[PDB]
Amino acid sequence: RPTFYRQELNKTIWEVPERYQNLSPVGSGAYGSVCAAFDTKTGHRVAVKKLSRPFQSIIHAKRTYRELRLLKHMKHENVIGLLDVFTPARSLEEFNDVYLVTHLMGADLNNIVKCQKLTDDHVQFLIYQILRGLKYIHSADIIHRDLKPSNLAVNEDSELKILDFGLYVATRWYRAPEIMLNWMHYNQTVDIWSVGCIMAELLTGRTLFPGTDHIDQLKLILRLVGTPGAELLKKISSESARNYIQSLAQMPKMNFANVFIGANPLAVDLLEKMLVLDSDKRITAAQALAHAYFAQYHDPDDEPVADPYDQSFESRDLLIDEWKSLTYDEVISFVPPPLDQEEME
Ligand SMILES: Nc1nccc(-c2c(-c3ccc(F)cc3)ncn2C2CCNCC2)n1
Ligand SMILES: N[C@]1(CO)[C@H]2C[C@@H]3C[C@@H](C[C@H]1C3)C2
Ligand SMILES: [Ca+2]
Ligand SMILES: [Ca+2]
Ligand SMILES: [Ca+2]
Ligand SMILES: [Ca+2]
Ligand SMILES: [Cl-]
């Protein structure tokens, strides 16, 4: 049995194995808060997320199970995955706390662009990694739906991982129009719109669509991409929303070459393929990885897809204690990955 110790962090007691030392808070995550730590078994730096009240309600209990199942499945260099999962509980009857462990990533994408004029080669690398991660999660029928710079973890060498996928006032500036406006259908390319918004901001240093509300953001979007056709209205349930959009003065699409002056023309071309209102005509992650903009990084042998992911639990309503027992089962069955899982190409 590992010896646990207790430490008050973020005004609450954490109980963690002696293996993990020097815990220091590094912010909140989805449904929990996060500490950096030193893993004395491997000498590696890790991030430990303590889930907040994981079994307080049917909502918390199912999302705890969902997050653990998702993170146990994610095995990709550009997607947050699990090094460890632990609980101080000695049995299911005591089980009330869940801690998730991953590699430490010191920053988010906002730390990278804030005080640094990025080079085009560096922008290519950052966006390439997002797209590689999205190809992987999308291949498992997992969509992020709220991709944005604060959901991209980055380390000291600009290596990037997507987090908080497949799951307080949030920024909406990177959300796909079909998501922000609650349209009746969408596909995995909601995340590609978000990539376009992020990439645009990495190239210009300015937020692409900094709208003050739903309607102001939509107006900024339409100024760039032009007024949509009537076929777009098909997707919008609310008559007042449809009537509003229809009543707008028509706007032509802008030439993105006039918006992103001085950018690599290949970057402009990629943006034109991402920032399209018609989600059926938006480029996919796998298609974008083949785009000439990423030629110096693209490597088809190193852009893998995911193993099939069984999401049948999503349609089921179970009792709190059933989700709790399922979660306990997933904690106990977890197999830590090898420290070194990669080989020279
Ligand atoms: N510093 C760092 N490094 C890696 C991940 C995180 C992390 C996690 C997280 C997820 C799963 C897990 F098992 C462990 C941690 N959730 C949110 N964040 C950060 C995301 C950027 N803002 C601060 C919190 N933070
Ligand atoms: N952000 C910008 C330029 O500042 C605004 C004006 C126009 C349309 C959108 C996207 C670009 C170009 C909003
Ligand atoms: Ca390679
Ligand atoms: Ca190796
Ligand atoms: Ca490495
Ligand atoms: Ca090869
Ligand atoms: Cl599975």
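Here chain A follows Swiss-Prot, giving residues 5-171, 182-359 in order.
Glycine residues also receive a Cβ, built from the backbone N, Cα and C atoms like all the rest.
What Swiss-Prot records for this protein:
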type	residues	note
BINDING	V30, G31, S32, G33, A34, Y35, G36, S37, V38, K53	ATP binding site
ACT_SITE	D168	active site, proton acceptor
MUTAGEN	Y182 to F	Phosphorylation blocked
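All features noted in Swiss-Prot, drawn onto the structure.
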residue : record                       : Cβ neighbours (10 Å)
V30     : ATP binding site             : 18
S32     : ATP binding site             : 13
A34     : ATP binding site             : 15
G36     : ATP binding site             : 18
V38     : ATP binding site             : 21
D168    : active site, proton acceptor : 19
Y182    : mutagenesis position         : 3
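Closeness to ligand 1 is met by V30, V38, these being the recorded positions among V30, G36, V38, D168, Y182 whose Cβ falls under 6 Å from the molecule. Cα atoms of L171 and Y182 lie 16 Å apart, with 10 unmodelled residues in the deposited structure between them. In this structure, the C-alpha atom of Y182 (mutagenesis position) lies 11 angstrom from that of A34 (ATP binding site). With respect to their backbone Cα atoms, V38 (ATP binding site) and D168 (active site, proton acceptor) stand 13 Å from each other.
When the Cα positions of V30, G31, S32, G33, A34, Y35, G36, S37, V38, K53 are compared pair by pair, the longest gap among these ATP-binding residues is 15 Å. You'll find the Cα of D168 (active site, proton acceptor) roughly 6 Å from the Cα of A34 (ATP binding site). In the three-state DSSP scheme, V38 (ATP binding site) is classed as strand.
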